[PDB]
Amino acid sequence: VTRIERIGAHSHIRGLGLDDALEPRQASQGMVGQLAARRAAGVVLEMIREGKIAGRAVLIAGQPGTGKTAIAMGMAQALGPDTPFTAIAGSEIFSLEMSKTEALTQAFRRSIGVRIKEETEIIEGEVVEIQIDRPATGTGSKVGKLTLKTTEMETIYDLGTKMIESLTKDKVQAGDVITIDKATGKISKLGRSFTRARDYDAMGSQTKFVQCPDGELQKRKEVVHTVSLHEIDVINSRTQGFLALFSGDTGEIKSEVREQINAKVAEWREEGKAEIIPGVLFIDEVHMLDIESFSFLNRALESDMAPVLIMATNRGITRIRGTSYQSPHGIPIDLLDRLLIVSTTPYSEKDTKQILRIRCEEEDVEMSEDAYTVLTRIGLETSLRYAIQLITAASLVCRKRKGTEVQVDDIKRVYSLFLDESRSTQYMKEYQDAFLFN
Amino acid sequence: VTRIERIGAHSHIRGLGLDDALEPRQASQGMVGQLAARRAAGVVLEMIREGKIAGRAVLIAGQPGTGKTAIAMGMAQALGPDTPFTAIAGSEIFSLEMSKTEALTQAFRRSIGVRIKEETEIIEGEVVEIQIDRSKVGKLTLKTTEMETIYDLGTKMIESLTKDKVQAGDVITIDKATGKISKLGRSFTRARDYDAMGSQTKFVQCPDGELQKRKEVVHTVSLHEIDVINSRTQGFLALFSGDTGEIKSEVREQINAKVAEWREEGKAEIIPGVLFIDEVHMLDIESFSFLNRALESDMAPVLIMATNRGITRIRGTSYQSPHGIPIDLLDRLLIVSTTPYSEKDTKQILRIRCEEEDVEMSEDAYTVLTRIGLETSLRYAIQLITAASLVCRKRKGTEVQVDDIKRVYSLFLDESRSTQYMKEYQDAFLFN
Amino acid sequence: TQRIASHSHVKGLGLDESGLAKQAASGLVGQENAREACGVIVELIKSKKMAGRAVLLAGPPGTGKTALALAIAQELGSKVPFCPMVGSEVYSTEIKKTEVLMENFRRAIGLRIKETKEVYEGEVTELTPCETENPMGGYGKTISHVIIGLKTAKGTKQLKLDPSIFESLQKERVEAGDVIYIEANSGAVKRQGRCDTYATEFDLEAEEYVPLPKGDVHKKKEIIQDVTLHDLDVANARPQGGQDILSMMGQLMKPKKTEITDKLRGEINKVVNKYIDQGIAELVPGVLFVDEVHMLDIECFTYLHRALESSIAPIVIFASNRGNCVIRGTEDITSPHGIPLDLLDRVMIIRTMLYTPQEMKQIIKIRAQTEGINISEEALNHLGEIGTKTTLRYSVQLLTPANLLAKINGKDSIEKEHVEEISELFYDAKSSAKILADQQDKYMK
Amino acid sequence: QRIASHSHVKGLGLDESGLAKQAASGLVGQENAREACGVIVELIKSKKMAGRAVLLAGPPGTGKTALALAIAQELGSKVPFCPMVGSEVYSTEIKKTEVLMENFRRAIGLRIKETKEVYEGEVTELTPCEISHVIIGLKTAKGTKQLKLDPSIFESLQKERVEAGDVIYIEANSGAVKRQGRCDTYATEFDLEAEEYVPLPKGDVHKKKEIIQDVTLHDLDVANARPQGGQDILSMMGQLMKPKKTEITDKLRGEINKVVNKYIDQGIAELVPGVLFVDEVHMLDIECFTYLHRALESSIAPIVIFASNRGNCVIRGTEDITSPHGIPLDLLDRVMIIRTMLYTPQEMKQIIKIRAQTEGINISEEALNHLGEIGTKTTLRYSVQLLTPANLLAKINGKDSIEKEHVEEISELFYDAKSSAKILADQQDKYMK
Amino acid sequence: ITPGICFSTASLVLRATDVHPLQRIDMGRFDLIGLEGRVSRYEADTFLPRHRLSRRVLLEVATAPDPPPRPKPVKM
Amino acid sequence: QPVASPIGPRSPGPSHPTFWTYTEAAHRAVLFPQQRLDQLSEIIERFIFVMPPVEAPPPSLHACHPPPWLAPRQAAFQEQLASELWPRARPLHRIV
Ligand SMILES: Nc1ncnc2c1ncn2[C@@H]1O[C@H](COP(=O)(O)OP(=O)(O)O)[C@@H](O)[C@H]1O
Ligand SMILES: Nc1ncnc2c1ncn2[C@@H]1O[C@H](COP(=O)(O)OP(=O)(O)O)[C@@H](O)[C@H]1O
Ligand SMILES: Nc1ncnc2c1ncn2[C@@H]1O[C@H](COP(=O)(O)OP(=O)(O)O)[C@@H](O)[C@H]1O
Ligand SMILES: Nc1ncnc2c1ncn2[C@@H]1O[C@H](COP(=O)(O)OP(=O)(O)O)[C@@H](O)[C@H]1O
Ligand SMILES: [Mg+2]
Ligand SMILES: [Mg+2]
């Protein structure tokens, strides 16, 4: 069965592939080549993990297909799910619901996580017998008794009215393994230790059982609650904000709300209640930002709540959007001074062949050595992405003819069937009048 | 008396003036000349009436004043009021509430009519007595002029009767399937001689016949109306306000399927119609791109368009195209060209307009007015018709003479004379 | 369905079992290389192991780009989601362009849910507690089961149920002679009215009396429900059915598309993965067809890079008939298909060629067959000659006017004279352009 | 605590005579600019002038924002300091002039005395009195009191599920009822009750507490423009149906002015005029500048500090009108210009050392000299940003201090703007656009 | 917590839009949107054209004496 | 009412085709706002803290001799709206 996540462009990248000294291996964890850029990304990753310096900006710049997004995805995979990683495109900040500065602020605040750790008393056991006595008619005080069991304990609890109501709502029966939080009274059923009586009808097919919990009944467990600054801002902006966490529709959050949240989170950090987990915001194709957005970025990185900002662009000296000014990378020089730039050099023949091999391994495609040579030549002549696409194209052509290994004939067939930009442009020049506007 | 519909620019057009062979008559149903264009319009009209082919586009092109809108109005008149004919201008799709593609989708769905046919059993009578015991059970007595019966009520029926405050003397109908109660009126007795009446109370005669009756309702609604009804909880209100917004495509697909189901069950019939967009050159390139693929649906009406532009600039682009329309859309449509009118055709049109406005003109006046129309424009002569009629009536005359036409020609200027007079005093006017 | 649209004759790609394209099959004529490439793309879609792969159909107008995409949709079938879209649709007054694109991406990923619904139907004939001869606690009466007798058209069965159902029976006010249904998967009793056999002609209740259920008391069936990720996203972003003040506000306020957050989409992805792992659901990744991609602006194109690089994205098919045109949203930047070169590096280009006169004649004949039109050989040859000049779309659009003209003339077939008269009545783009150029002074602007 | 870009700036580093010490309070140069800022700080502390505008002008990296934050540090946390970027006036909810006006009022603060009336105790009697009022009996460790409360308070008590035996807190000013828990005396009755117990209050049932509230004029405007103090259904309806910002009228601001003047006359309020700071002023357009003319001419306005690094640049919103700082000459006539200068290499080394100390980094003298040389070319910002990566490299190699080799290795790994520009120029045909 | 703003205006202002009934026409004769969800096609098209009152019927009912009392039910 | 949703309408029973069209799995993937609140109860208790600095009742309109029907009409409208809507606002009690 196929999960919701399938083989994508960067599915083979599991990390930056560095050793302890941050020295890039030639081919490890999907990454091939880009030694200097991977070493720089590793240093930036260490800076992120330390989490002490706020508002650091890194620009990954290079030619198309040089692995800028591959390096960013490797950083994301090496960070892990514990640290927030917000990846957006530059175009996403242009919104009809909020200003560009508001969208950038929300993106920044989605990249900082606030974690609250507290210890609570927890009762986990197998229900042996539950008895609830209620008045036949009219309002009255329900009286009940509950027996809970572990492998080494069994206690009979006298139940209050609200615990009785919770147990009644959860429909707790004998043999149910339940968890009770003493403070809030919340009850969570996690399984059945054994089946219900067989003589009953309309009960359904019984599922698998769950082993009875061991140890003491009332344990003490650590509960961790983690939310981002954006989630706090949204739930504090208005009464209906929690629904805005899913529907968007947050509008523009007042600056007063954000200042109050910054103050409260700082107070929590001083008081040891919460720890701040700074993350990364990755803006792909940052050249789509206009001068107003870049001006906001300049000063938004000066806050102690700002995350590490990583940008990728493949532009040379280009006009800044919203202006008539030519600047390196399409970015104003004031912002370029606030950031370190990581250049990605083009791939050689052996690096291209190794990338193709890793892609074939990820796609479960078997290819011959001659086919690898031809495909590497095609990738050098056309582009790396075209050869990568031909990998699965030739796999499908080979499978159609009841084969097992992708040969040079399959690669030639897909090269004939699917065209690159160069040959398409040549054929379009040959019929320039037939195409509409030139 | 003066009704809300008065003499307009196309009030004299009642049809396309064709015979059974779609051959245009020289002057029939208020149309003069444009024989080839009228024949093409008649062929397109037969295509519309058949309804077999979906998403057919025709562009009526020609010089200004050559009868493009006249031909469109002739098509609309010849087509029955049963078949939908949505006439919009190009500028009306630029809305502050919905996108251009949404406006065009709503216009397209307004051009397809759905005729529904529902047959429902009802109980109809005058309420005699309502007894409720205690509100679990009760009895209701209903009567006609020829019948009287008693009914046993349940909980929901009693609740519905109490909510509507139904009492004796009320004339009501009850739907057997759903139980909904609507009050038609109340019977008049000697004791109901009210001095003041509420805004909804009205006295009706007691119904005759049998207490159980069958109600058959046939109505024509468009696809856009069904979309708006199902867009929100009280979506029918948006059919008055127009605050529709952008209807979800899933709702439209559900409605297309439901309408097909109704068509199979015999509860609905589809009447594809015409969407006429006048002055299409106002559409932007995005709107044309949307039109390219909107016509390819199986629920697309006939799109009739009209432009008077030469090779001009497409709106939203810097490109020049033969009608202001991109050549990709022009390959999807048949072009009906209108030729300029001759002296005889201009005089016949002036005669038709004079007959429409009930103005008597001498033959010398007709010659002078035709010469003016050829020299300046046909619409200028048409306006001078009413101007000269007013001047003639002012001097207590009965027939417009050449003097009246000359007088109104001196009083009212066409574009050429006004432009010349402006050029004489160019520095006086602002921002030349 | 009964009305004939422009691509009503396309029933798929006329491909042999080996992938080679037949000259004329499944309503398609010519375009053999493009059809073979589209067959390879169909195999890619059916393999379900690739995400974010993009294909660009490039060629002059009227060369089968939309016809080829619709043939791909026919090959996949109705099970596979196919979301058509024109580039002009991203410009909305409610949500941003990237949100429209993301929603269209999620519409193409489908989910098929299979579940078994087991129910017990019947008219309650018996309602009897099962007392125990040894009452617990000594006093009163204790019950261990409640026997419910359910009667249907072709049977009657008794169900020994849990004692706890006594409360549900009282809440639903279930008595003898009432029709109820009990769901096995939930253990709940629902009263679907009273049996109609106890109703008299003098009763006035509407939804109280129901027919006695047909079939067996125990009904179980497998329910297959097809949903898309966008359906779940929209149903969770603006939920319908709550009784709180927020749902009431949603019902009152005008519906409006909103910018669905990555949090909600990630939650939907987690739920979908949980269903897939449980065996309830099977993922059906489909196709997003974006016609007139050149109408997208530079922001949309830039967003498509990140959109296609995702591991959840569907297979996107683009189509563009533009040459070296200027990208929208940019000032004097020209790219080979109206598409920036960065996005062209991420797509596989399928080239569509122009049609020879023989292929045009074949397509005209196919369209005449689809429209229920009989055309003579001489009329067909004349219409093909008309199609050599002018265009192919113009020739296929003369078929129904010529058929109508023949029917008016009293003939059951289109002769050459009918096509000649129709050609005289209706002008093509080139002839109209010649008229406009010859009279540019008399026209406007 | 995370270290930001200005974490070392603690003040203006001025002596008692107003002169600027060379290196003090995290500032190394800009003596003239620091002395001018000291004068501006004294002006803000005077609380006499209104709508006085200051422009900090100079090239990037010359510490304009550092000087503004140093003014903030000199003023203290009591004096309001509203930092806004010029790009923030382009809201999709309210007009640009409204955004500017709201930021103007945020800069004016108000310290107001308030008395809170509190009913706090364990509930002993909750008797409705037919709209139904409530008669409530509260007990503490010091006594018992019976109270008659409004039906709204009874509804709040019902929503909190307050029953006999629960410890509650009532604020009489806002009618805010909080149920804190079941009294501790009942914590032994059951073993599992699903309740949170709270001790009996140890004060009196009725308490009056006087506190000092720090608010701004904008807060009053918002409270009176989007009211939520009635606790009625209409307030909830307005909040849910109209959540967006609105363009607050001059009439509401006049009413708020009258109310605040009345409070100040009553002696229960103190006004703190405060400061507004606009960092990227060149991002404002001609409409904003024209509005700022009249806004600064107001006698209510705060002190506004503007910043700009632009040269003779085209004013946004104009076609081709070019003005010395991106600011039209009319607004420049209304500002006092403070000029910041470029830093000498010695000052660059001093700032690098201060940043290294701030970030907890030990750097050798050879490394400091090399990094100052690196900052002589490129920029000071680039040289400062290499401190943490070099420290990480030294830590990886087991060194507790940065040597010159680590700085060289990091500079080899990371390029600056000029080096990247050179690479782009050399390979213009390979990069996009 | 602040007291609300008490905005005082002339009492004549609150009657600016008010028009006496003897000075305005009945706008309920043009009320189309008010009929939706309350009035059916049956009432407008089939029932009312047949069962509209006439002046003659109204006068006859008004002038005629009271109808005889309804007989009590008899189990027959 | 729920047009084009994974949630089916209220089918009367198995006799209706809608009973066998929709699944409980699709229903459980859609969360009502009350379910969302129950899902975020811990977050609501720990992270909802921001209070407005000032709180005021809405501005009141005062005239010496107002139309004697305006105030009772507003009072009746408010009473009906509160009686219909306040029970529906109880889930939002902790946030407020
Ligand atoms: N060094 C690398 N190691 C492994 N895969 C790579 C590398 N560089 C590029 N790729 C792959 O090749 C494709 C193009 O690289 P990408 O990072 O998308 O280029 P860009 O710099 O334009 O973002 C992607 O599928 C990416 O995963
Ligand atoms: N063939 C015709 N027969 C009768 N009236 C015509 C004819 N052609 C034009 N007219 C009249 O002349 C006027 C202008 O023609 P119209 O069709 O509106 O111009 P256009 O084709 O530029 O839209 C209208 O009043 C129209 O009724
Ligand atoms: N190879 C083909 N076989 C059959 N019909 C075709 C073929 N190519 C185009 N058509 C038909 O001709 C018409 C032209 O549309 P299409 O070719 O899709 O234009 P475009 O490719 O520019 O979108 C459509 O009715 C299409 O179905
Ligand atoms: N005189 C100074 N002493 C110490 N640090 C300074 C000084 N001037 C600037 N800095 C620091 O150098 C960086 C650049 O200064 P900044 O105020 O951002 O310049 P700009 O005028 O471009 O805003 C900031 O980290 C700032 O704290
Ligand atoms: Mg990339
Ligand atoms: Mg016209």
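To match Swiss-Prot, the residue numbers of chain D are left as they are there, and the shown ones run 13-142, 154-456.
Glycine residues also receive a Cβ, built from the backbone N, Cα and C atoms like all the rest.
For D:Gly70, D:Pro71, D:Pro72, D:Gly73, D:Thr74, D:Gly75, D:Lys76, D:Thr77, the entry in Swiss-Prot reads ATP binding site, with the evidence type similarity to another entry. Under its mutagenesis entries, Swiss-Prot includes D:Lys76 to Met with the note: No effect on interaction with NOPCHAP1. A mutagenesis experiment is reported in Swiss-Prot for this position, D:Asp302 to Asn, and the note states: Abolishes ATPase activity; inhibition of MYC- and CTNNB1-mediated transformation. Among the mutagenesis experiments that Swiss-Prot reports, D:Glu303 to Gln is described with the note: Reduces ATPase activity. Decreases interaction with NOPCHAP1. No effect on formation of RUVBL1-RUVBL2 heteromeric complex.
Here the features listed in Swiss-Prot are painted onto the structure.
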residue	record	Cβ neighbours (10 Å)
D:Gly70	ATP binding site	21
D:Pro71	ATP binding site	15
D:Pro72	ATP binding site	20
D:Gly73	ATP binding site	22
D:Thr74	ATP binding site	21
D:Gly75	ATP binding site	25
D:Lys76	mutagenesis position	25
D:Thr77	ATP binding site	21
D:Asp302	mutagenesis position	25
D:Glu303	mutagenesis position	26
Margin query: Run through D:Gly70, D:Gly73, D:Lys76, D:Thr77 for me and report the recorded positions whose CA is within 10 Å of the CA of D:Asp302 (mutagenesis position), in sequence order.
Written below: D:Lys76, D:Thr77
Note to self: Cβ within 8 angstroms of the Cβ centroid of D:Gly70, D:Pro71, D:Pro72, D:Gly73, D:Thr74, D:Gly75, D:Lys76, D:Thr77: which residues besides those meet this for the ATP site?
What the structure shows: D:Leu68, D:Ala78, D:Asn332, D:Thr363
Check: When you measure from each Cβ to the nearest atom of ligand 4, which of the binding-site residues D:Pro71, D:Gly73, D:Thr74 fall under 6 angstroms?
Finding: D:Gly73, D:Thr74
Margin query: Rounded to a whole angstrom, what is the C-alpha distance between D:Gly75 (ATP binding site) and D:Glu303 (mutagenesis position)?
Written below: 14
Next item on the list: Taking Cβ distances under 8 Å as the criterion, give the subset of the recorded positions D:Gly70, D:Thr74, D:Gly75, D:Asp302 near chain A, ordered by sequence.
Entry: D:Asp302
Check: What's the CA to CA span in angstrom from D:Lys76 (mutagenesis position) over to D:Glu303 (mutagenesis position)?
Finding: 11
Check: Hey, how far is D:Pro71 (ATP binding site) from D:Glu303 (mutagenesis position), Cα to Cα, in Å?
Finding: 13
Margin query: If I take the alpha carbons of D:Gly70 (ATP binding site) and D:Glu303 (mutagenesis position), what is the distance between them in whole Å?
Written below: 12
